[PDB]
Amino acid sequence: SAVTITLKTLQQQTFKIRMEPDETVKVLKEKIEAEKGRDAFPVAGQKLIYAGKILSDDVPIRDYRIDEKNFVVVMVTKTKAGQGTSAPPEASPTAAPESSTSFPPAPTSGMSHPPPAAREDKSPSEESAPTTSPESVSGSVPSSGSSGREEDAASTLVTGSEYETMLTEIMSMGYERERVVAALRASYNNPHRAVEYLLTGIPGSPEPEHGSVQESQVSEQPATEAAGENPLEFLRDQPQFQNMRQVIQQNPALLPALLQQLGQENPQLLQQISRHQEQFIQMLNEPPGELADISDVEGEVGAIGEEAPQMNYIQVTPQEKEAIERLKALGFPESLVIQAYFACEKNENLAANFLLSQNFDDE
């Protein structure tokens, strides 16, 4: 089964083909190259005219309803393949009916498209909507409520190590590594929400109330009987250290010249300087000691406290000491206060109250 096709070329040369009554016209373009040949029948200008509109090569033959009784004026122009056929400048025009008049610039650009008459020049939006799919607008329940995303706060601490830089900001407290980021991924990657939701809120510390740290044991010296036989204080006051603390306050070359001259003459300190070279020298340039903390002067000049180890008959307690502390702090005596306290009701007036009325000023 088949069907001959009337092929007509603009050159006035017609013939006949056949192929199948359902082959893409693309085979036609190639059928013409073999039907007429390839001397002056290229493909670029291959337009199969059957009655005005050239049949394209994207449809199967017989789809345009061609008629063998008629003829298809196929065209074969447009020869742009690098180097093919061309035309010299000396020639005559053959477009009587199709005579060119305007001079539209093919190359270059330009927006030649003026609107007809004087109406709405601009054209915002349109006035039609051709649906592409047959059943696109379907369904009913919402699945993705995308009514505006969320930016929230992210660049709050993340740096070179982003969350790791913060991981050290919190972990340093004494936490872990994976538990902290998790605390910094659900609380707000911050030491505020993470901490609160790191142990007291995170599933890692159910009511952490068993870590009492109210000890404060950093400074608490007795200073009541801790001094005797010290190879360092006798020199600090003797001429040995004075020569090492005076020569050092002008030239560091004397330190060695002295440590080897006097510092290396008395074994009383040498047996310690070998291991105390750090502290012994620390005092050579800056000896410790201070007689003015902030205001050592409540009563008159300011004493130290109890400078009598095993001397009095009692030792006061944490109940009456408050009365004496404020007494000697206002300008009261010493033994006259610790004793007079037992005036009438062991109060802070009968004993003081009468003491003040007895001091008076002048009559």
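Looking at the header, which is where the method is noted, we find solution NMR.
Even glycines carry a Cβ here, placed using N, Cα and C.
According to Swiss-Prot, the protein has these features:
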- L10 to E: Impairs UBL-UBA domain interaction and enhances ubiquitin-binding; when associated with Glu-47 (MUTAGEN)
- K47 to A: No effect on UBL-UBA domain interaction (MUTAGEN)
- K47 to E: Impairs UBL-UBA domain interaction and enhances ubiquitin-binding; when associated with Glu-77 (MUTAGEN)
- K47 to E: Impairs UBL-UBA domain interaction and enhances ubiquitin-binding; when associated with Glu-10 (MUTAGEN)
- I49 to T: Abolishes interaction with PSMD4; when associated with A-9 (MUTAGEN)
- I54 to A: Impairs interaction with PSMD4 (MUTAGEN)
- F71 to A: Impairs interaction with PSMD4 (MUTAGEN)
- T77 to E: Impairs UBL-UBA domain interaction and enhances ubiquitin-binding; when associated with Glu-47 (MUTAGEN)
- 161-201: domain 'UBA 1' (DOMAIN)
- 318-358: domain 'UBA 2' (DOMAIN)
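Sorting the domain 'UBA 1' (161-201) by DSSP state (H, G, I as helix; E, B as strand; all else coil) yields 26 helix, 0 strand, 15 coil. Within 10 Å (C-alpha to C-alpha) of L10 (mutagenesis position) lie the following mutagenesis positions from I49, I54, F71: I49.
Across the fold, the C-alpha of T77 (mutagenesis position) and the C-alpha of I49 (mutagenesis position) stand 13 Å from each other. Every protein chain considered, the tally of other Cβ atoms within 10 Å of the Cβ of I54 (mutagenesis position) stands at 17. Reported as a whole number, the C-alpha separation between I49 (mutagenesis position) and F71 (mutagenesis position) equals 9 Å. In this view, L10 (mutagenesis position) is surrounded by 13 other Cβ atoms within 10 Å of its Cβ, with every protein chain counted. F71 (mutagenesis position): 19 other CB atoms within 10 A of its CB, across all protein chains. If you take the Cα of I54 (mutagenesis position) and the Cα of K47 (mutagenesis position), they are about 5 angstrom apart, rounded to a whole number. Residues within less than 8 Å, Cβ to Cβ, of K47 (mutagenesis position) and separated from it by at least 6 positions along the same chain comprise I54, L55, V74, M75. Once Cβ contacts within 10 Å are tallied over all protein chains shown, the mutagenesis positions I49, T77 are led by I49.
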